[PDB]
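Participant: Quick one: the structure is below, and I'll ask about it shortly.
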Amino acid sequence: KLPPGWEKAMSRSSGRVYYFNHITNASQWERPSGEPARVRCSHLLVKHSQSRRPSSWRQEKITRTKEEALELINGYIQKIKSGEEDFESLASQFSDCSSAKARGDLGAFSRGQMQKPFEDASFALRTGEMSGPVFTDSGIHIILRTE
Ligand SMILES: OCc1cccc2c1OCCO2
């Protein structure tokens, strides 16, 4: 019926149907639209105390909990979706990945090079699409597929 990994859901607060993708954790009101050797993605990483390496250019010792990291991620997604902030701007300022210096761009990559949840979300995103919170051993990601 729907592209890879989409399902119908129902808003608890409005009662209006929406669509959820269980690979990217994206959610939207519209019915989803419509695989390549490679995709190009940017990301914004929020690390937490259980991250593989709980350290970053922003903080020598990352101590926030994983729940706290998810709330930060959720807040960034809200401002990106409202257009109050750009993905690139928030990634430059707040991504715990040193790709913050490149507005979060990771360049292009094939299957097998990234952590599997990141890879699966990246390849399930349509070009221009953004993920919801994506969990890996690094932390929690917002992923933007640029190519
Ligand atoms: O293009 C990606 C990139 C750009 C700049 C810095 C980076 C980085 O990847 C992770 C390591 O730090």
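All chain A residue numbers match Swiss-Prot; in order, they span 6-39, 51-163.
So this one's X-ray crystallography, 2.0 Å, going by the header.
Cβ atoms here come from the backbone N, Cα and C positions, even for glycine.
Here's the feature list from Swiss-Prot:
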- 52-163: domain 'PpiC' (DOMAIN)
- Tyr23 to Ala: Reduced affinity for KIF20B (MUTAGEN)
- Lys63 to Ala: Loss of peptidyl-prolyl cis/trans isomerase activity. No effect on the interaction with IRAK3/IRAK-M. Abolishes IL33-mediated increase of IRAK3/IRAK-M protein levels (MUTAGEN)
- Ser71 to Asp or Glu: Loss of peptidyl-prolyl cis/trans isomerase activity, nuclear localization and cellular function (MUTAGEN)
- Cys113 to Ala: Loss of peptidyl-prolyl cis/trans isomerase activity; decrease in DNA repair of double-strand breaks by homologous recombination slightly less efficient than that observed with wild-type protein. No effect on RBBP8/CtIP (MUTAGEN)
Participant: Taking the Cα of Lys63 (mutagenesis position) as the centre, which of the mutagenesis positions listed as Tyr23, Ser71, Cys113 lie within 10 Å of it?
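Facilitator: Checking Cα-Cα distances against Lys63 (mutagenesis position), the mutagenesis positions within 10 Å turn out to be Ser71, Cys113.
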Participant: Quick one: 11 residues missing from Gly39 to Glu51, so how many Å between their CAs?
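Facilitator: Here the Cα-Cα span across the missing residues works out to 13 Å.
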Participant: Cα-Cα separation of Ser71 (mutagenesis position) and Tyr23 (mutagenesis position), in Å?
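Facilitator: On Cα coordinates alone, these residues lie 37 Å apart.
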Participant: Would you mind listing, in sequence order, the residues at least six apart from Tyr23 (mutagenesis position) in the same chain with a Cβ closer than 8 Å to its Cβ?
Facilitator: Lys13, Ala14, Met15, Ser16, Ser32, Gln33, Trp34
Participant: So how many other Cβ atoms are close to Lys63 (mutagenesis position), meaning within 10 Å of its Cβ?
Facilitator: 24
